[PDB]
Structure formats: C-alpha cells, structure tokens
Amino acid sequence: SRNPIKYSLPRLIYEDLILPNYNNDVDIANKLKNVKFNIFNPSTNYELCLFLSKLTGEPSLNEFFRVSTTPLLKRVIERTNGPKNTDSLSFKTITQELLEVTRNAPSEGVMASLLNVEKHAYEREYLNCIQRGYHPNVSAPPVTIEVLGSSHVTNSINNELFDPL
Amino acid sequence: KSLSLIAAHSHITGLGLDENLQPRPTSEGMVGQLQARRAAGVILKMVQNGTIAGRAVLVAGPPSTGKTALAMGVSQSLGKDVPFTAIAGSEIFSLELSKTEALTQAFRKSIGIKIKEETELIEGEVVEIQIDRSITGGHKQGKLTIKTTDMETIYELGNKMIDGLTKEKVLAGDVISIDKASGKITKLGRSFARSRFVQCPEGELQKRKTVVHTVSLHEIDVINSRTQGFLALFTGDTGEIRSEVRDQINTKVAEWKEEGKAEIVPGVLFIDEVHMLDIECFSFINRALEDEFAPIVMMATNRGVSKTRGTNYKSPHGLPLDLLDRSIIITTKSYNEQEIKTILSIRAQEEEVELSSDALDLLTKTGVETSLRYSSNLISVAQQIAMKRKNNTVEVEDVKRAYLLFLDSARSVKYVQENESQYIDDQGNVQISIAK
Amino acid sequence: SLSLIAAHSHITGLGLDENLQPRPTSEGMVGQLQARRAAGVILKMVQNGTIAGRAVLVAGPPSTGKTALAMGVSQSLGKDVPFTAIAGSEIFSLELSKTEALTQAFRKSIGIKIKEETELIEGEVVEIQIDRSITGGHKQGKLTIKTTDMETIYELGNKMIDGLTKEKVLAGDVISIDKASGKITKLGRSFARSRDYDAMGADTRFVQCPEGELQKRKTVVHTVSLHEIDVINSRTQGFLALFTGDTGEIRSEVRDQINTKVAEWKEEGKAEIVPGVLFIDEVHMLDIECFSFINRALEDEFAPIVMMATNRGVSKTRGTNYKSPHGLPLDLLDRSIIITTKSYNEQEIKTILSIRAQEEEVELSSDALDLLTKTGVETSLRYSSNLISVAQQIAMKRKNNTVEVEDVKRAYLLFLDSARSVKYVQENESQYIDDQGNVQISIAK
Amino acid sequence: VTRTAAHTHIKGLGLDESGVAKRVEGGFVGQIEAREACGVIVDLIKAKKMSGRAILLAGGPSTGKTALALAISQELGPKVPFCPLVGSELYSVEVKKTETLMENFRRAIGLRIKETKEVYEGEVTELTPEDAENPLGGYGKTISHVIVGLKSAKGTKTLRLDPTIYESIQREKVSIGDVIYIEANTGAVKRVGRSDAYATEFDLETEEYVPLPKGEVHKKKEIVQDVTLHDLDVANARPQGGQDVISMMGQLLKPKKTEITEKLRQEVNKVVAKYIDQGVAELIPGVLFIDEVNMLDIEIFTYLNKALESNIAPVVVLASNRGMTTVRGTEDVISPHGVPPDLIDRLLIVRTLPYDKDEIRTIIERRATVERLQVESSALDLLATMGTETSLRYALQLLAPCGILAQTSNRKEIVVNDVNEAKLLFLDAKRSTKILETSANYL
Amino acid sequence: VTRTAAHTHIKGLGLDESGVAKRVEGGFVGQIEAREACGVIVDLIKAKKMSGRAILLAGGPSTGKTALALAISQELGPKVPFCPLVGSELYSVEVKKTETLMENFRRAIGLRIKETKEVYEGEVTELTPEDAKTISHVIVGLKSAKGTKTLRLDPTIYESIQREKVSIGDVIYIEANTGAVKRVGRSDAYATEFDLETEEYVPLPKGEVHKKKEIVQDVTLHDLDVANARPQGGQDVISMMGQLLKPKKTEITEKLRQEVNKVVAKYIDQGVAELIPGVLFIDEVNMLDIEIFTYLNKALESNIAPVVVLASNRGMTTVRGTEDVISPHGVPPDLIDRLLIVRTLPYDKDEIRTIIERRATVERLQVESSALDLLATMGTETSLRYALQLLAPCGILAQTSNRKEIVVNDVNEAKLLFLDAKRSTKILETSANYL
Ligand SMILES: Nc1ncnc2c1ncn2[C@@H]1O[C@H](COP(=O)(O)OP(=O)(O)O)[C@@H](O)[C@H]1O
Ligand SMILES: Nc1ncnc2c1ncn2[C@@H]1O[C@H](COP(=O)(O)OP(=O)(O)O)[C@@H](O)[C@H]1O
Ligand SMILES: Nc1ncnc2c1ncn2[C@@H]1O[C@H](COP(=O)(O)OP(=O)(O)O)[C@@H](O)[C@H]1O
Ligand SMILES: Nc1ncnc2c1ncn2[C@@H]1O[C@H](COP(=O)(O)OP(=O)(O)O)[C@@H](O)[C@H]1O
C-alpha cells in the first residue's frame, strides 16, 4: 500500500543537509552538541551525576546521559523496573502504595474493589456485547516520499516506517 | 487537472497587455482600469526580472472595483514555477503559531529554489515474466523480457528485484516505469491488448530524464529542523520554527547560488484585506521587507481613514504611516455603464447563459444603480427561472422576476428601517406579536 | 571564566563590622549606612535560621542601590545557602499558573543538607573473568582493577555481573565503583588504548588513567531544595522535568507528604534544614492575586525570608483600579518592614565612579573624575557609569592610556542622556511619531 | 408512536412543476415569495455548476428562516450533503476559527466513488510460521513468512505472507477454524467469526458463527462509496489504516484538529480531479447552512470574503434576525442584519414576511394534527388569539400541556377551560416581564 | 544575478584609523556623529570586556537606524554573533515573552571550537569480524583509486555497519571522530552481476582513502541550552518522519544555565573553546510590553548578557500595557536610565540626491542629471523612501521603450502610475464610499 500523494524532493537537499559528507559538518556538530557539551557526561560533570544519583537513587551514574540521548518510544519500550536503594530522596506516594498492592488482589477485597470501579462499570453495563456504531469514511497511509535516484532514501524510509523493534 | 466548477474570478485569463505594457480595452477577461492594469504590469515585470526584493505595493480603492481581480490576473500571468501565496488578514491569528511565526512562514512560502536533476528511468511494456524458485525459496532466478514500440530486450534479475516484482504484481501486457536506483516500480496501466489503457512507450528504453524541481524555503526549514518531520507541511504542525535553522538554510542557499547548483525564484505574496492585521504584524512587516530573501508583497484593502487594530487612533487605509511610507500605492477607480456592460457580458459568456439585449441593458442599469456583484449574481439566478419556463435565451421578464424575488442592499435596509419594530435592535428589543 | 564585567560585579558582600556597624567604604560598596545595617540584620536573620516567613521591602528612587544591597547580601550569604533572584515578569507564564509559580519560587529557596560517606574505587580495568555455576542462578566474577601506582583484584556478585554487562566494558575502560552503595559508572576509555581501535566512535570518550591509591575515602555534602524533591517525586523520571521546566502544576498531596517526611528526617537526624532568601526584582507589577498568595504563603513553616524591591511611588496596582503606596496593597504592606534607600551626594557618587573605574581597569585623571562626578550630579549615576567605558574606548582611540577631560567631553557630546533627548524630542515633535501616529516624513513644507 | 420536536411537519417547499408555490403544501403556510426563491436556489444547486453563491434569510423571529433551511435540505434529499451550523460553532479551543470555517466549507463538498477492492477471504485451515536464522540479530524480523491455508466454497488457496500482514492478522487474534477477511488494499484484516462447520455449543466467548464465504478466495468487488473532501483531508492529515509504524501510532494518540495546510488541499484536489477524469469519481456539491450568522465576529466575515471566491466553494445559506446592529469585534461599524457591507454586497437577501391571524390558526391546525391531538374549534380560535396576541411559538408550545391536562381528566378533546388552566399554569415572555417590573427582590 | 533589497549599498561605518567619519565612505552619506558613536560602540564590543552594555538609537522614520545597525553588523564581521530581532516577535503562544527574551539573549553569545575532520571512504574489499557470540573487533579494508588501507574497528561501528546493510563491494563513508557511517552505494565494478538490479552503482572515489581536514565550529549558547533540554528525548541521526509527540518549546529553567556555563568555562580553561560575545539588535522597541521592559531591566545586570541595541521612531508616546505613563521613544524611564541615547538627524536635499544616486548605481541604472534633480525634488517633497522605491519602475519604463537611460518622461509617468501616502490620503478624504 502506497499513498497517492507523492512529495517529490531533490537529491541535493538530502545529500547536503541531512547526510554527512566531507563538505559539511552535520556529524561534527551532532557530536559537539550531544556528546562533548552534554551536561550529563560523567567525564566532565561527575558532580552533577552524583547529585542526581543521590536524588533519584539510580544504581548507575551513566543512566541520565543514556536517557537524554535516546528517543521517547525507545525509552518506553525497554524501561525495566530495576531496584533502587532505600537511602535516597525518592519516596513512595499514597497513590502508588494503593496501586502496588492491588495488582494481583482478587475480588471481595476492600482495596481491590475500591480501586477497580472502572472494571465494575465495564461488566455492569455489558460493554463486551455492544455493536460498533461509527467507522471512518476515508483511511489513508502516511504520505510517500520519492527521491529520484537514491537508495539510501528508500532504506531510511523503510527503516523508519517499518522499525523492527 | 485543476478542477473548478465556476469561480468569481474564473474569467480572468490574465492581464491584457501589449509588448509595450499598454493595456487593451478588452483582453484576457479584464476590461477597464487602464492605469491599474499598467501598474500591475510594471509589478509583474519587476517580479519577472527578479533583480530586487522586499518591495511592498498596496492596491486600494472602492469596494467591488477590480482589486482582487488584479491579483488574480497577476497570478495568472505569473504562470507556473513561481510561487504565489494568497492569504487573508484573518489567516494569521492562530492558536499554535504566533503572528510573527505565521507571517514568517507566509514570507518564506513565496520564494522558490530551482534545482534541475537528472535520473535514469526504464519505462516499457512487459512481454513475459519468468520466475523460478527452489523448494524453500532460498535463491530466486528471474528473466524479464520487456519491450517498447522500437526495441525489446531480456533482463536477468536478482532476488531483490524479483521481490519487488511479485510485490505490486506485474503480469504480461502491463507497462511499468522502473527506477533502477531506488526500486520504485509504478504500473502505468495496461497497453492496447484486450482480446486502464495507455499507449506503449516509444524510443529508447533507458531514457535520461532531467526533472526541474522547485521548492520553497519554508519546505526546507521544516526538513532541516529536527523537531518535526515533513508531515508538518501537510498536517500544519510545524510549531514555531526557530531562527538558528533559518540562518543555516539561508547560508546554504547562498552557497548553492554561488556554486551554481541552484537558482533563486522570487515570487509574490498576496494579502487581501490587509487592514485587519494588528500593529505588531505591521511592525514585523516593515522590517521583514528589508531582507534579501523576501518576496514582493501585494496588499489589498478598501478601507479609508479607519481605526488601526490594536490602537485607539485612525489611520489612512487602516495602516500606519511608516508602512505607507514603505509602500507604493495603486489606486483603482469605479466603473461606468459601458464597463459594467462589458463585465456582465463577460460573466454571461463565462457562465454559458444567453442574454437578450434588452435584458442585458436592464441588468446594466440595475448594476449601475445598485452594485456590480448584485447583477453578477442575478445573471446566474435568472437562468434557472428561464429554464423553469423552458427556453434558452433569458428575457427581460426573467431578470425582473429575479430582481423581485432577491433583494439588494438598499431595498433590504429600507424594509428594515420601515419595520424596525419586528427585528432585534442593538438593545435586544423586539416585538413578535402582531396585535397590541 | 564565563563572567564578564557585569553591572555590579565590584560588590563583594556587605561592608560591616562585627558589631553590625557599616564601614564607610569597604567590600566594594559605598554609603547607605542605615540600609547596610538593616541588610546586615537580615543577614543575621538568615544565618540564624530560627525564623521563617518574614518579608522586607527595599524601597527607593531609581539608581540608588536596592539591587546592589541585595547583591551584597547574596555575596555575604556565602555558599550552600539558597538564593534565587526572579523578576515580576517571571510569574506570568502560559501553561503554568501564577500561584504555583510563587510556590515554586518559594520552594526553590529553602533547602535541606545531607551528607554521606563515599568509598570510590576508580581505576582502569585489566581483565574481568566470570565463573558460571551449573544452575546459572548465581555467577562469580573476578575483576582486575588497575591504577598507575598499584593494582588489586576484587570478587564480584551476580548483580555486579549483570550491571557490568550493561554499559559494557572491554578490558581497558576506566570505571569507578562505590564500595558502600554499589554505584556503577563508565568514565570512558584510558589514553593508553587510544591508538588501538583506529576509529574513535560515538558512545565512548577518552580520559586519562587515574593514579594513586585505588580506595579513596571522600565525604560529599549535598544541598537540595524542596523543589527538586517535588519535581522528582511528581514523575517516574523527574530530572528531565527538573532541567526543562516541565513540572506542570504539582499537586498538594505530594507536597504535604514531602513536608512531613522532611520533618521526620530532621527529627531522625539524616538531614538538616537550610533556609534561604527569595529576592524579587520589581515586585510592583505582580497581580493582586499574586499579592494574596504572597501574604498567605508567608505564614507557613517551610517558607523562606522574602525580600522585594520597588522603585515606584504612589502608583496603581495591576489587576485593580486604585492606587496604593509602593504599588502594593495595604494588607501586604503591614506584613513587611520597610527599607528606605536615600539619594547620594557628590562624595558618594565620586567614590562609586572611582570604584567602577578601578574595577573596569579604567584609569582617570582627577579633573576627568571631577567632570564625571558633576555629570552624575546633574544627570543620574548610570549615565556616568557608561560614560567611563565609552570614554575609555575613546582613550585608546586616541592612543592614550588614561581618560582625560577631552575623552569625557567627546563621550558626553556623542551620547545623550534622558533630559537632552526629551528636549530634542519636544523641540522637533513634527518629525517623530506621536500618540495618534501623525508624522511629517518629508523635509519640504 | 413517534417523536416530534418543533419540526418534521415540513417535508419540502411544496412547489408545482413550474416553480409556483402552492399556499398549503409540504406543511408550509404562506411565505410564497420566500419559497419561490428557495426553489430557485434549489434548481441552482441541482444544476451543480456554480461555486461561491450565497443567500441570506432575513426576517423577524418565528417567521420560518430555519424551517426554510430544513425545507431545502429535505428537497435536495440525503444524497446531496447538507451541513447545518451555528455561528457559535466556529470558536474552537483547539484550532483557529478560520480553520474551522474552512473545514466546514470542505465538509459540504461530497464525492461519489466507485472503488474496487481486492479481497482474500475464507476459513483458516493451517497457520504455520517459518522462523528466522538469527532472531536476535538486531535488524530483521522474528519470522520470515507465514503460510495460511484459506478454503472457501468451491475453492482452496495457500497464502504465503510477509511478516507485516501477519502482524495485523495476529492483532485480531485469529486461530485455526476462523474465517477471515484480508482486504488487500490497506492490508487491514477482519476476524469474521468462527465457522459453523465445527461445533457451536462449546464456547464461552459470546461468539458468532457464520457459514463459509461463497465464491473463490481471491475476489475483486465494486463498492460505491460516498465521502466528502474534508474526510480526505482528515485522513491524509492524521494517517491511519496502513501497516506501518505511524499508522499504528496514529490510532492511539488523542484526536485533535490541526491547521490543515493549503498544499494538502491542493494535492487532495489534484488526486480527486484525476479520479474524476478517469471516469471513476463524481462530484456532489452541497449546502453549508449557518444559522445565526450575526454571532460571527468580523474576522470570520473577512475570511468569508475570500472563501466565497474560491473555486470549490459550496452554496452557503445564512440566517439572521437583526435589523441594524453593530458587528461583533467592532465598535462603530453599524450594519444591517449584523452582517458587514463588504460581504452583504456579495449576498442575495431573501425577505421573510410575518404571518396573519388565519395563517397562525392553520399553523396551529397543522401542529395539532402532527402531534396527534384533537382540539375544539373554540379552543382553536382561542389559540389563534394567543398567536396574534403574544407569540406564535407560545401558542405552538402550549398544545402539549393542554393535551396532558385533557388526558389527566380522562378526555381526548381539548376545550377552552383547558387553555384557561394552561394560561394560569404557564406564562409567556410579556407576562413574565410584567411581573418582573413590579417585583420586590429581582423576581 | 544579484538581489538588492533596501540595503547592500552599505558595507560599513566608513571610519578612518582615528575614528573620524568621512563624507561618503562605505555607502553612508552624512550622519557623522551617529556613525562615530556606532564606531565607538563597535570598538567597545571588540574589546570583549563588558557585559550588558545597552544603547538606543532614536530618530525619525527613514533616517537610517536600521542601516546603522546593519553597518555595525557588517563592521563586526560574520565571526561575531549578530541577532536581529523585531519587538513583535517576542510575543509567543508556546512560552512566555520573557523566556523568549532570555532565549534571544543567549542566542547572541557565541563559542569557537577548533575541531578536526578525519574521513575514510572507499569500496569495502574485506569485512572480517572476530569474536571472543560477542564480537571483539572487525578488520575493514577500504579501497579507492589511489590505493587501499586496512582499518580495525570497534564493535559499535560494526553494529552500525550491520544496520546500514553493508556488504563486500559497497562504497562507504567513515568519519573517525564521531563514527558516522554512510553507505554511498555499490561499486561500479560489481554492476554486471545482474542485468537489472535495485542497487545503485557509484564509481570509486578518485582521491585517497584517508582525508584529514581542520575545521572551525561556531555555536551559540542557546544551541547548547536547547541541546541539553529536549523534553521528549534525543533525536537519532536521520528522522525524515517526525516525532510521534510534538515537542513544544519549554520553560528552560535557570538550573540548566550555570551547568551549561560551567561546562563551557571548563572547556574554555582547557583552551579548546573561545568565547565571542556579540550583538543583540531589537528594532521597534516601542512595541514591547512593560513586563518585557522589566525583564530587560534585570537581564542587563547579568554577567553573560550581550550588547543590546534598541531602535525606535517615536516621541512622547505612552508605553504599551499602561495608561498614564507618557515616556520618550516608547521606553519607560527605568530603562532609559540604563541606556545611552544616540541622536539621529534628518537629511537635506544634497544628501537625498547623493543617496538616490548611490541607490541608482547599485541597481545598475542610468539616470539623467535633470531626472536626478526631479528625483531629489520628489524625495524632498513627499518622502525619501518614495523616491527610492520609484527608481526601479523608472528602470522598467525605460526598458519598455528600448532605452538604457531614465528621462523626465519616465519619472512623470511613474509618479502618475504610483502614488505616495499624501496623494492617496488626499484621494481618500475627497471620496464618497470607502475610497
Ligand atoms: N477589470 C475587470 N475585468 C473583469 N472583471 C472585473 C474587473 N474588475 C472587477 N471585476 C469583477 O468585479 C467583482 C468585484 O471585484 P473584486 O476584486 O472581487 O472585489 P473588490 O474589488 O472589492 O476586491 C469581481 O467578481 C470581478 O469579477
Ligand atoms: N551604595 C552603593 N555602593 C556601590 N555601588 C552602588 C551603590 N548603589 C548603587 N550602586 C551602583 O549603581 C548601579 C545602578 O544602581 P542600582 O543598584 O541598579 O539602583 P537600584 O537599586 O535603584 O535599581 C549598580 O551597578 C550599583 O553597583
Ligand atoms: N410557513 C410555515 N408553516 C408551518 N410552520 C412554520 C412556518 N413558518 C414558521 N413555522 C414555524 O415557526 C417556528 C419558527 O421557525 P424557525 O425558522 O425555526 O425559527 P425563526 O423563524 O425564528 O428563524 C418553527 O417551529 C416552525 O415550525
Ligand atoms: N547615510 C545614509 N547613506 C545611505 N543611505 C541611507 C543613509 N541614511 C539612511 N539611508 C537609507 O534610508 C532608508 C531608510 O532607513 P532605515 O534605517 O531602513 O529606516 P529608519 O531610518 O526609518 O529606521 C534605508 O534604506 C537607507 O538605505
């Protein structure tokens, strides 16, 4: 499936404004703004990393630089509930303490029934046997981009649009 | 291509001018306003030369006197490959973009970058596709014979191009265009073999096509900005592009111009009803015109000594005097009986309506006496009343019936002033009941 | 090395004695004896720490030294005591409410002090070998850790192994492990292996191999304001919102929990409360709702000492239609003690201009200094305080070291003050755009 | 039996074959010139040749302005799109009012498309995925292909898929013995249900059982779709229904209107023009009716001055009930109907006269015979006196309390005593204002 | 060929080595005192020792304030950061106006980094990785037209090579310092393995494999402020599709500021970075709200603030956001006391005539002497900018009748065709229905 709207682009913009080459400094500026001058670099800002690890109680001091250099969805996907030491400024809320107990609590419990009113509303009003009323009229894929004579464009578009992770 | 039913400016093919910028009495759907047409021709020639930038020109006059028609003719005589942005005064009061951001986007939408690039393509009629594969499909060998009207050949294909041919299924008798570098195979249809339909391509199979690409600087700004992708050109969610990327694209455009890889194409930004922008917008406008990468701004308004928005005083044409100092003003004039008659005859010819001569004279008289647009609406209203009586030529009685049924400004305000008690006034008072 | 010559960088603390008696000219600032004595009393208030929620108000004419007084009290406050400086225009935000903005400005200026014992083992890795059991649940590891002077060998647990596989080392990177807490970081790659890989890469970096004793004992004192605790507690990953300002109306229940747990930590003995000062530039342009929130939030236990600066007279207050003294309403002014900064004379202006010349590395003659003092008498003081630098630029334009009378006269002739510009406007009003926009651009009638 | 709400006694303009309006037809009483003008613009819209033509319905309250709009909406039928609107709709908190006006402009241009679809459907017999050589290689997929055996009536096919179609197939949680519906246009699949070739009475999943699909597995069928241009702009602005990353991710973000760019509208118009030029599509322009146009401020009128000059502009119908009222957003500009003169010059004002006493009486007769109520002639004359004395709508809305007070006394007819009791119970605007003037503490 | 837009006839302030301004030098005619004051300010900026120095140049419309600021920016060169700004642009719908004011303050402070660029490019002839499932390294051989060169590589660049689908025979691009990997395409020698293939075939690089080049990187403090303050997260190398969530501008807190400052100061102390403070130029300062003036009060007392140049064309005008505060040039009396006011003067007939002559000779136009006198008379009678803007329609009308010179008839025709503000106002007052 391809979108009928075709956004043509010249090659020169892609070679000289996105792809690094010998005559530009996209990669050098990316390294300068992301690696060397990053305020979470432990080689230059170890005091700030120690301060933040004392605050959050994270076991790894390299984690803030890892978080600030990765996209949001990649941060969402491999988020692992690692253990945090109790000698830290991170706390437990009242709401988190209600939420953590009621993860595997069965029915006829006080906290479980008081914390699951939306599922009681779901099974009360027979929501698993109701027909669908609305469907969209037009459905379309995202707009395709063609660059006449660049397989790198096709490879990058196929990598973004069909990310295996 | 370029669908349209009938527009109000659909009869304007272009500016009617000679080789010496002399306006004809009637040419290309534009009659009258000789000095305004000559001034717009001077504007068009200055855009066509492209040697200057950032010159603001204001078009002003009475309402319904050729103001938007001049800009429509300018955009028509500009042709393709030159940008023409047409925004209104209320178009920049957004909720996700500031007024200066919207004005900067409207400015950078009207300057083109022209890049000519060459790509090899293979376009021909497919004769037969033979694909052989193993039991598990580890290796696939394929022979594709393909033909034109002049020559035919057989090609040995690797496994990736086999995977690109069983995808987007190509059978015998189909014509396709193959991009060899990117693998984009588009089916143009079927050839003349029935036993869609499109003729078999002729000439050489491997054609070297040079495509002249044009693009706006605003299009390259969102591409070079990493916070948003190219979809912000289509969903309109660019969201306050910073200036540090704007200096980068400006310096890269200057470098491309110095190296000869691209040529600048200046265009026209047209703002109709410019008298509704705030003073902040004008304060951005009068300094945005002093930049090399700025278009020629066409401004249109019909107000006279009106209140400027965001202030308490009144200014000529709704604009402060510094912007009027930076602008050259084209003044349009009203229309006589003959000009209105020729305009209505042009609208009758353009709407496929046959008119009686006496009906045309009555329409001209009521167009002079009330308004040009009132006759320009009744000339298409009365054709339906004519077709209710089942005859082609619209007579005087149809125009009289349409004038009786549909009121104009003066008759309606006269009826309102006669029956003020039945309407809701400025104090919210109304009398609905008939008696008492 | 990222601080040029500011407006008041010559001021280093409050020039007071041990008896809170201000010296006539010491620690960068001259004069204002009663104001310096009162600001020293406020300095003793903050350094005592036994009081909370007290509001003072420096009030004077423009170019007098209210912000100079607050800069002096900030410099004499010292390190590890929080001092934040905001303006009246900081509060009005778009996505963030006004009263929570005063809440954040209140909680940015009160901190807690914690300390801990850190036993760092920082060196270059030589070799890591892993012993795996038959069950594979627990893995033993031997780590060969090296510095320039000595190298030792440690045994590692399973969590050490699975934390070392993350941020992977490859036998020659430099790491530091805390023995007490198990904190793991990768400091980078040692310079002894800089020529081994022929292409530098992206995710790594080169630092020098550490030397000395491998086990280093060092205590570190952390001063954390309550705003960092609130932003960290509000989110799963709160440091990004701490450094990007995306807090977004933190709820009151987490503030109550943080206040109660900070109080019980003070009772336990882990932390101690370090109060500070909140300083507001030009407090007259706050809304009356901001003034209501100011006079209510000063009655809470975890509230800093707030000092405000105003240079307005009897003017109107924003959000209303009446006029009040200092532009602030009467229900706030009685919740304050008033500091008055009085105007200067020829001697204090001469001393301030001499100090500004000496701090800017500008040398003046006596007659040029007297001329600048006369100009600062007839005009204001900041006009002369810019005239000294402009006349210095004219002085090395003349290839002369010192600043003479001619340089000051040329700088006075080239650059105009307020009164001369007002005279030139009022004598040439036709060529300038007025209130109604009328102007006469052309030169011919 | 049914439900009536201030309308549905109007079925159309009720004109003759020559366009002359009958006096009592289609539930209408009077308004002969207004109904003739509405018929004229009905033929103008059914001509389907004009763009940017607008009328303005002017008159007092309770004269039949909105009723004429519902009449032209019913006369055009449900095939031509009709978009009712109010002047307060355009003020959105998520996008500017200019974009809301342009979206409602594009929502009145319909489109009929005869679209062909490639359909692979049948009962799933086998489901065997083949794995990859290195599933933890970072790049690439977990599996290589998926073999699906589809069997329908008189046909049986074996399908080898990519991973990508299989992601959507296993998103629907299909299994062995379930009949599926692989639409090959967008890659979307639909779990049709369980097959009744196997058992039925051994399920707990409230399932439904459908027989085998007739015909072969591979199909090409023609579906006639009726969409608008605004739906095309929305579907291209927020893309959903592909088998890519963004097509998944668009269905889970919160819906929000965005400022649709003019370039997207050009591309949509270009592909619609190439659809029409192939003989596939058909363009159906419609009506955008904006009731209470005086509620608009001056900027929306200013953008209307441009949007009525666009080439794909619909026919706009405006209704107002102001005499000489200052336009909102301005202070000194006094204009008729609350509509500024620079757009009034582009309009065609249709006047709507008020009614007489006999017209009031027969309107009460029609509303009584529509609401299923029988009234006496004396009560009919009394209600005609109500309509000519206080308001037409007050007599219109007093039929049902009269009927209920008749039904509570075990009676079908309505007498004058019922109308007197309904007078005593319910007030009108004039009597409420009169008791508001001589009031103790702001009644 | 060349584009001229109301400027580019000026190249500098036209001063001598003693700071004296000449008559017609550098495209500037007249205005000796304002030009010498701006030269003194330029020398103060080049001294690089003062922070928060604020001047304001005030005068009539079409007197040369923007030309003076442009001459300052031309005299300072492209090395010094220059931030042009219009006082309407500070109003934003995403962040507060004062946040945009500080963002524009920190856009005018620049840094200079002396970096290097080491590039290996060529055809891959050998890609042999070795492990000990965990790869240890990979020996990569690159071949160009002038020889071949073998390289050892770290496993992260090997993983990036596997991401780019690099096989034997692909012309690749390797940057040494950052590990950037770009696949140019397959080599031309492997173009005959199939008669038709989806791969593009690029030729061999004609230079050497190893290329070394010394560059100089110029960044601003606002760029480093926005690099550390991405709320959604760090972007990848190539994202042609956008982020799923839209990143709006955020309230960049003060806590990030001294951390960025101390990182920059630590890099400066090592001698890698060179600090160049620059010029923030704000035009139409009267359009600012009083709250932006209040933040301009406290933002000029900072230690890192640049030199702020303001311009206005007003007299006794009320300040925006106030009712009863009449103040000169639209600036409140708090900010004027921290400012230095530079006077700007109007012109006479001779300076207007020479300015029109310079604008004619920069646009490649030939005018007669009598046409020049008529242009000067028109410029004195109506406006200087009207006479400047009527030069190019005069050139069009001269090109219409096939002449290379502009005569009096072209000037009369062009003044009949286009109207100034005064003639249009006279038509406006004596017209019935809205002109
Ligand atoms: N010279 C002309 N030739 C043809 N049509 C014209 C001419 N001048 C005006 N018109 C018609 O008059 C109508 C009003 O003109 P327009 O420019 O749209 O309004 P305004 O002048 O108020 O901006 C338009 O529909 C246009 O077709
Ligand atoms: N008592 C003082 N001693 C030294 N310098 C002073 C004194 N008072 C004011 N100044 C200087 O005058 C300059 C401007 O005065 P400022 O403190 O801004 O006045 P205000 O407090 O009214 O705003 C500052 O740079 C400050 O250093
Ligand atoms: N000609 C008519 N025939 C029948 N009912 C009518 C007629 N004209 C108006 N009405 C009734 O009068 C009421 C007011 O009409 P409507 O157009 O909805 O509001 P308004 O007239 O105030 O704009 C409607 O409920 C409608 O049923
Ligand atoms: N001394 C001068 N030499 C040359 N051109 C000048 C001189 N002074 C003013 N100008 C011209 O006057 C025009 C208006 O000046 P500008 O600074 O742009 O606006 P304003 O003076 O109103 O701020 C500019 O285009 C500039 O070229």
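Sequence positions for chain C are given in Swiss-Prot numbering; the residues included correspond to 16-460, in order.
Determined by electron microscopy, 3.3 Å, according to the entry header.
Cβ from N, Cα, C; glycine included.
Straight from Swiss-Prot, the features:
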type	residues	note
BINDING	C:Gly75, C:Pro76, C:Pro77, C:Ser78, C:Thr79, C:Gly80, C:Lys81, C:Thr82	ATP binding site
MUTAGEN	C:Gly80 to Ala	Growth defect at 37 degrees Celsius
MUTAGEN	C:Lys81 to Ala	Defect in snoRNA accumulation. Growth defect at 37 degrees Celsius
MUTAGEN	C:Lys81 to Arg	Growth defect at 37 degrees Celsius
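You'll find the Cα of C:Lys81 (mutagenesis position) roughly 7 Å from the Cα of C:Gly75 (ATP binding site). Within 8 A of the CB centroid of the ATP site residues C:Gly75, C:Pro76, C:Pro77, C:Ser78, C:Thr79, C:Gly80, C:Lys81, C:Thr82, the other residues of that chain are C:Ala83, C:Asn326, C:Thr356. Considering other CB atoms within 10 Å as the measure, the emptiest surroundings among the recorded positions C:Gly75, C:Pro76, C:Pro77, C:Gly80 are those of C:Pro76. Cβ contacts within 10 Å of C:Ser78 (ATP binding site), excluding its own Cβ and spanning all protein chains shown: 20. A sphere of 10 angstroms centred on the C-beta of C:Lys81 (mutagenesis position) encloses 26 other C-beta atoms.
Contact annotation for chain E: of the listed recorded positions (C:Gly75, C:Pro76, C:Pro77, C:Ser78, C:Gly80, C:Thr82), C:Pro77, C:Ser78, C:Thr82 place their CB atoms under 8 A from a CB atom of that chain. Sequence-distant contacts of C:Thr79 (ATP binding site), defined by Cβ-Cβ distance under 8 angstroms and a gap of at least six in the same chain, are C:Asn326, C:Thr356, C:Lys357, C:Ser358, C:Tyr359. Cβ-based neighbour count (10 Å, all protein chains) for C:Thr82 (ATP binding site) stands at 21.
Secondary structure from DSSP puts C:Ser78 (ATP binding site) in coil.
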